[PDB]
Structures are given as structure tokens and as C-alpha cells.
Amino acid sequence: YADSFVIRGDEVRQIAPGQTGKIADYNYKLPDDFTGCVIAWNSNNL
Amino acid sequence: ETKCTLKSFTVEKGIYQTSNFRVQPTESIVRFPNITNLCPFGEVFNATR
Amino acid sequence: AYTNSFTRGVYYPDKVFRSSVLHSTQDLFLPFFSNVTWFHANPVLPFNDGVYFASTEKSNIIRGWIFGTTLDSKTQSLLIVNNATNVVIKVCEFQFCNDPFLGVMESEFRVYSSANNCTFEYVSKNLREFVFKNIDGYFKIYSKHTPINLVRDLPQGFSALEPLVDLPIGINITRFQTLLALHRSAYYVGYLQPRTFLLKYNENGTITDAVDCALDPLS
Amino acid sequence: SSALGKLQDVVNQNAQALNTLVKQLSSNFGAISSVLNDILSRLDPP
Amino acid sequence: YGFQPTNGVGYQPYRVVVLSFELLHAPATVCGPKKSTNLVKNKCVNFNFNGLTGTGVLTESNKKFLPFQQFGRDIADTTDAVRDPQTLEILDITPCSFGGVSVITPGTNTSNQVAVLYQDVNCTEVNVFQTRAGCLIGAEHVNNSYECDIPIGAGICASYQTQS
Ligand SMILES: *[C@@H]1O[C@H](CO)[C@@H](O[C@@H]2O[C@H](CO)[C@@H](O)[C@H](O)[C@H]2NC(C)=O)[C@H](O)[C@H]1NC(C)=O
Ligand SMILES: *[C@@H]1O[C@H](CO)[C@@H](O[C@@H]2O[C@H](CO)[C@@H](O)[C@H](O)[C@H]2NC(C)=O)[C@H](O)[C@H]1NC(C)=O
Ligand SMILES: *[C@@H]1O[C@H](CO)[C@@H](O)[C@H](O)[C@H]1NC(C)=O
Ligand SMILES: *[C@@H]1O[C@H](CO)[C@@H](O)[C@H](O)[C@H]1NC(C)=O
Ligand SMILES: *[C@@H]1O[C@H](CO)[C@@H](O)[C@H](O)[C@H]1NC(C)=O
Ligand SMILES: *[C@@H]1O[C@H](CO)[C@@H](O)[C@H](O)[C@H]1NC(C)=O
Ligand SMILES: *[C@@H]1O[C@H](CO)[C@@H](O)[C@H](O)[C@H]1NC(C)=O
Ligand SMILES: *[C@@H]1O[C@H](CO)[C@@H](O)[C@H](O)[C@H]1NC(C)=O
Ligand SMILES: *[C@@H]1O[C@H](CO)[C@@H](O)[C@H](O)[C@H]1NC(C)=O
Ligand SMILES: *[C@@H]1O[C@H](CO)[C@@H](O)[C@H](O)[C@H]1NC(C)=O
């Protein structure tokens, strides 16, 4: 499963297994039993 | 349940502990000190001058 | 002068009821058979870890204590007073007389000369024991009033002290004093250390006896 | 009527062991408290 | 300000109150209220008295605390009484019934009938026969005495006769 989107530069630590935050508590969640990789790269030039 | 806990389709005569049992809480209650000093903001928000 | 407590300064260390049992605690107590100062009638004492404080009379010469680190302005302190009316707890920044007292006309209170920035108020022979302690911004006070059949000497016996007050102040304390009613028309000071005791509980739930477990090999 | 120590000792040993078993339900073993309703009230599931 | 009643809005007087919450370094202070509920007795409930949290059945008692004492506990340090902070009455706490379940089988090679024992439970909380070992359901209590066949306990045994 490739989940692809764009976020604010701050809550890149909000995509992680097990956490609390306004991005993680309302718009996207990962289980604490996560197994996979998370890749993030900057974008204001696109 | 006996057949499950004994892991067998045959059981022999006897008495067998199979599970536990317990009564569940019907509801919930809360107790706390009475009400006396709830702050009378009707002096600062209710002044004559 | 100095005197010897015998079994004195035991307080209920929690709110828990207990029927006929023997319960073991670790806390700050006044060790058995201790060396308690004697005062007659007074000066600035230390605090350093809680205080036992008894007193004896039929009149009322002991009229409360004053606490704190500097007993003046520039830092906060407590003040506990009793005129012939009733108790007056108070927490401001004060300016305390170096020899503060109250008279007995019956006009009095040369205690302080300043009451600034008050952060807490409150208004409303004999042997009168008190235990004062100060933990996590709370200033706890235990007390007991037993009747002696003497006038002003420290007796012998067992009597557990019941909690009175609780004040969420935050105040720092390093020193304390006393207040007396002058003449115009006896008290002791122990200190508390971390000990381990064995308290015997009655069937009504009162402490009737105790054992200090660091006195001797038998204990 | 005025000696049964061998019978008293086996009663005492069993009671002393059953009490030690219950008195262990109030040790932390290196945790924040001894109550599960206190770790389930000031900590998130992870 | 010379305030006058025929002034356009934005020149009429407004009263202002500025609340400023501060947190020095004390032990605590003012906080908001907290809803609650009533009290019920003789049922397994989840209680909460001031922070004392547990579950069980609450009855009225014959203890007498000391005016400053707020709850009781026994040897092994379990809470077995409490004071409720509005009536000023002390209440006994009793754990809510529990136990084991055993099934009595005459052997599956003989029948499919079973009886069930609920260990040290009164019969009301679950033909039906009360022993000292618990409550027994599915077995008839005869009056004759045989040799023991399946031990139930406290002097009682069970057996497959005649068919039941
Ligand atoms: C100041 O006092 C007045 C009067 O006691 C309060 O006015 C009440 O407001 C409620 C809700 O708006 C109304 O239902 C009542 O009818 C009002 N009182 C009267 C007598 O009619 C007012 O709430 C108080 N102010 C504050 C901030 O508590
Ligand atoms: C708590 O408040 C209630 C009232 O809000 C008090 O209830 C009264 O209790 C007395 C018994 O002393 C009864 O005679 C009254 O009929 C009760 N009145 C009501 C309205 O319930 C109760 O006593 C208070 N308790 C404490 C400790 O403050
Ligand atoms: C208390 O300590 C002082 C310190 O010098 C000593 O002189 C006195 O004898 C002691 N009193 C007792 C009762 O041990
Ligand atoms: C007793 O002392 C307190 C201390 O401020 C004072 O408020 C009170 O008025 C005094 N009593 C009388 C009768 O004045
Ligand atoms: C305490 O009192 C002094 C002098 O009256 C004053 O300068 C200071 O502001 C007061 N403290 C606070 C927190 O206002
Ligand atoms: C009490 O005094 C000590 C001095 O070592 C200080 O560090 C501490 O902060 C003071 N207490 C409070 C509550 O500030
Ligand atoms: C208190 O204890 C005494 C003796 O232990 C007992 O006789 C009495 O019934 C108890 N209860 C009271 C006095 O209410
Ligand atoms: C069990 O069942 C088998 C098959 O019916 C039978 O041969 C055997 O005798 C039975 N065992 C008994 C009755 O003890
Ligand atoms: C079981 O409950 C009944 C109903 O109250 C009661 O009368 C009885 O004493 C309890 N115990 C036994 C062994 O029956
Ligand atoms: C068993 O015998 C007793 C004799 O005391 C009698 O009361 C009871 O009813 C009998 N029960 C049955 C099931 O026969």
C-alpha cells in the first residue's frame, strides 16, 4: 500500500507508529503495529 | 467446553474445571464533597459601579 | 534547661482507619526518649524538618507561632495568631518586631508593622501538643489537647495527635518563633527525623501504643 | 488441657505464604504505580 | 470621557473584565467543577469516592471511624470500607462474586448428560441444589448413601444411576 499526500513541514514526525497530534488524531493514523517505511521530501518548487 | 479444554472428542468420567465465572458491574457511581464555595462571580460581573 | 520526652509526638500519619492490628510505618517522628529544649517565661529557633511543640498553663500565654525563612519583608512568611477572640491564620509579607508579642485596657499586638501582598487570609492545668510539618507546598498541623493534673511540667504517657489543618501555601520555611501575652495589669521544642515505628491500633481505630524500632535491641 | 506445635506450624507456613502472595500486588517492580487504573489514566496506549 | 446617551456606538461606555490565570509554583488551587451521580447499594458497581477507585458491592456497616478518617483497610491492605463525602456514612465494600465452574460427566462413552458446579457461589446469583462446595445444577439430590463415585466435596458425591 502506497499512501501518497502532502503535509505541512512541521508534522512530518506525526507520521510515525503511535503518537498524538492534530494531524495524527484527525486526518491520518498508523497502527502501533506498523511495519513499513515512511519517505518524505520537500515541495514548494512544485 | 470440556472437549475444548481437554483437547479430545472423548472424555472419561470425572469432574473437570473448565472456566471461571464472575459477576459484572451493573453501573458506575461517583461521590464527592458537597458544594459550598463555587465562586460568586456575581460581584465582579454584577457591580453597581 | 533540657528535658526528656518519654513517648510523645505520635500522630496519625494518614486518613486510613484500622481495627485491632499492628501496623508499621516509615515517616518523620520524634524519637523516643529525646533531648527536648526547655523554655521559661522568646528566641528565633530553626525548623529544618518539622517540630514538636508542647505547652502548659491555665491562662493563655502561648498565643501562636510565626514561621518562615527571614521573618520580615523581601520574602513571604506565615503568621498564626489568637487574640481573646479566635485563631487568625494569615500569609503576607510582613515586617516583624525582632521581639514581637501582644499585651494584656487589654490592648496588644506589637507583633508586626506591615501586612503587604497577602496571599492567604483566614479569621473567625492544660497540655497542648502540636506537630508542624511542611511537605510539597502543604503545611500540615497535627494537635492534641490533654488535661494535666500538674501546672507546668512535661508529664509521661501516650497520646496520639490528630490532624487539624492543611494549607496549600508553597512558602519556604527555615525559622520560627513564639508569641506571648505580656504582664501589664513553659514550653518545649523537639525536632523530627525519619524513623520507623510500629503502631498498635485499637478496635475503634485509635493508636494506643507504639514501638520505636531503633531505640534498643529489644525494640 | 493445660504441644500441637507440629500441626500449628503447617498452618502458619501456609498462611504466611498466602499473605506474601497478596502483599506483592502492591509493588511497582519498576513502574510508575501499582494500579492498572493509574497507568491506563496518565499514559497513552503506546 | 463625557459620556452621553445619544452617542453613536463606539462612543458609548463598555465595561471590561480581564481574567488572568497565573501558575506560580504552589501545590494547587481553584479548578472547575465535575459532574457526578447518586449512590446504589447491594449491586456490583464501579465506584469512585474522591479518587478511591474500585469495583464491588456496597452495603451499610457497623463500623465507627474517627471523624478525620476517610476509609478503612484490613490486613493485607485491601480497602474494605469507605466514607462517602456527602452523607458522612461508612459503607462496607465486598468483592463481586466470582468462582470456578466444573462439569460433572458420567463419561462420554455412557451418556451426554452433564451437571455443573459453581464453586462457593450462592445459588441465587446464577434441579438446583446448594452444597458447601458451591451451587450444583443438573443433578437430583437423593436420600440414600452409596460409595463415592465422583467427589464433589464437603461430603457430597455424584453418580449416574437409573438414566439421570
Ligand atoms: C448578574 O446577576 C443577574 C441577576 O441575578 C444575572 O442575570 C440572570 O441571567 C440569566 C441568564 O441570562 C437569566 O435567566 C436571569 O433572568 C437573569 N436574572 C434576572 C433577575 O432576570 C446574571 O447572570 C449575573 N451575571 C453573571 C455574570 O453571573
Ligand atoms: C450536603 O448537602 C445536603 C443538602 O444539599 C445536606 O442534606 C441534608 O442533610 C440533613 C441531615 O443532616 C437532612 O436533615 C436534610 O433533609 C438534608 N437536605 C437535603 C436537601 O438533602 C447534607 O447534610 C450535606 N452534608 C454535608 C456533609 O455537608
Ligand atoms: C542534651 O544535649 C546537650 C548538649 O550539650 C547535653 O548537654 C545534655 O546533657 C543533653 N540532655 C540529655 C537529657 O541527654
Ligand atoms: C483579633 O485579631 C485579628 C487579627 O487581624 C483581627 O482581625 C480581629 O479583629 C481581632 N479581634 C477583635 C475583636 O478585634
Ligand atoms: C509585593 O509588594 C511590593 C511592595 O509593596 C511590590 O513592589 C510588589 O509588586 C508586590 N508583589 C506583587 C507580586 O505585586
Ligand atoms: C526554597 O529555597 C530553596 C533554596 O535552596 C530554593 O531553591 C527553592 O526554590 C525554594 N522554594 C521554592 C518553592 O521556590
Ligand atoms: C471504643 O473502645 C472501647 C474500648 O476499646 C469500647 O468499649 C467502646 O465500645 C468503643 N466505642 C465507643 C466508645 O464508641
Ligand atoms: C466404551 O465404548 C466402547 C464402544 O461402544 C465399548 O466397547 C466399551 O465397552 C465402552 N467402555 C466402557 C463401557 O467402559
Ligand atoms: C444464600 O442466599 C440465601 C438468600 O438470602 C441466604 O438465605 C442463605 O443464607 C445463603 N447461603 C446459603 C448457604 O444458603
Ligand atoms: C430426605 O429425607 C428427609 C428426612 O429428614 C426428608 O425431610 C426429605 O424430604 C427427603 N428428601 C427426599 C428427596 O426424599
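Chain E is numbered as in Swiss-Prot; the shown residues are, in order, 495-620, 641-676, 690-691.
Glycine is no exception: its Cβ is also placed from the backbone N, Cα and C atoms.
Recorded in Swiss-Prot as a natural variant, E:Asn501 to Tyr carries the remark: In strain: Alpha/B.1.1.7, Beta/B.1.351, Gamma/P.1, Theta/P.3, Mu/B.1.621, 19B/501Y, Omicron/BA.1, Omicron/BA.2, Omicron/BA.2.12.1, Omicron/BA.2.75, Omicron/BA.4, Omicron/BA.5, Omicron/BQ.1.1, Omicron/XBB.1.5, Omicron/EG.5.1; May enhance affinity to human ACE2 receptor. Residues within less than 8 Å, Cβ to Cβ, of E:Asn501 (variant position) and separated from it by at least 6 positions along the same chain comprise none.
Among the natural variants in Swiss-Prot, E:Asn501 to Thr has the note: In strain: 19B/501T. The residue drawn here is the original one. E:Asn501 (variant position) falls within neither a helix nor a strand when secondary structure is assigned with DSSP, and so counts as coil.
Quoting Swiss-Prot on the natural variant E:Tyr505 to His: In strain: Omicron/BA.1, Omicron/BA.2, Omicron/BA.2.12.1, Omicron/BA.2.75, Omicron/BA.4, Omicron/BA.5, Omicron/BQ.1.1, Omicron/XBB.1.5, Omicron/EG.5.1. Around the Cβ of E:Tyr505 (variant position), a 10 Å sphere holds 11 further Cβ atoms from the protein chains shown.
Listed in sequence order, the same-chain residues six or more apart from E:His519 (mutagenesis position) with CB atoms under 8 A from its CB number zero; the list is none. The annotation that Swiss-Prot gives for the mutagenesis experiment E:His519 to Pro reads: Increased resistance to human covalescent sera neutralization.
Take the CB of E:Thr547 (variant position) and look out to 10 A: across all protein chains shown you find 14 other CB atoms. Quoted from Swiss-Prot, the note on natural variant E:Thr547 to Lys is: In strain: Omicron/BA.1.
A simple way to gauge crowding: the CB of E:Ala570 (variant position) has 14 other CB atoms within 10 angstroms, across all the protein chains here. E:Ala570 to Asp appears in Swiss-Prot as a known natural variant, with the remark: In strain: Alpha/B.1.1.7.
Per Swiss-Prot, natural variant E:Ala653 to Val is noted as: In strain: 19B/501Y. The local packing around E:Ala653 (variant position), expressed as other Cβ atoms within 10 Å of its Cβ over all shown chains, amounts to 22. E:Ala653 (variant position) falls outside any helix or strand according to DSSP and counts as coil.
The annotation that Swiss-Prot gives for the mutagenesis experiment E:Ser673 to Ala reads: No effect on O-glycosylation by host GALNT1. The Cβ of E:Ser673 (mutagenesis position) has E:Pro600, E:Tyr660, E:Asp663, E:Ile664 as same-chain neighbours under 8 Å, each 6 or more residues away in sequence.
Annotation of the mutagenesis experiment E:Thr676 to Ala in Swiss-Prot: Partial loss of O-glycosylation by host GALNT1. For E:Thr676 (mutagenesis position), the count of additional Cβ atoms within 10 Å of its Cβ stands at 4 [all protein chains shown]. E:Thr676 (mutagenesis position) falls outside any helix or strand according to DSSP and counts as coil.
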| remark: For ligand 6, the recorded positions of E:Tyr505, E:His519, E:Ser673 whose CB is under 6 Å from one of its atoms are E:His519
| remark: As a whole number of Å, the Cα atom of E:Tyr505 (variant position) is distant from the Cα atom of E:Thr547 (variant position) by 57
| request: Measure from each Cβ of the recorded positions E:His519, E:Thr547, E:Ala653, E:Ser673 to the Cβ atoms of chain C, and list in sequence order the residues where some distance is under 8 Å, or 'none'. | output: E:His519
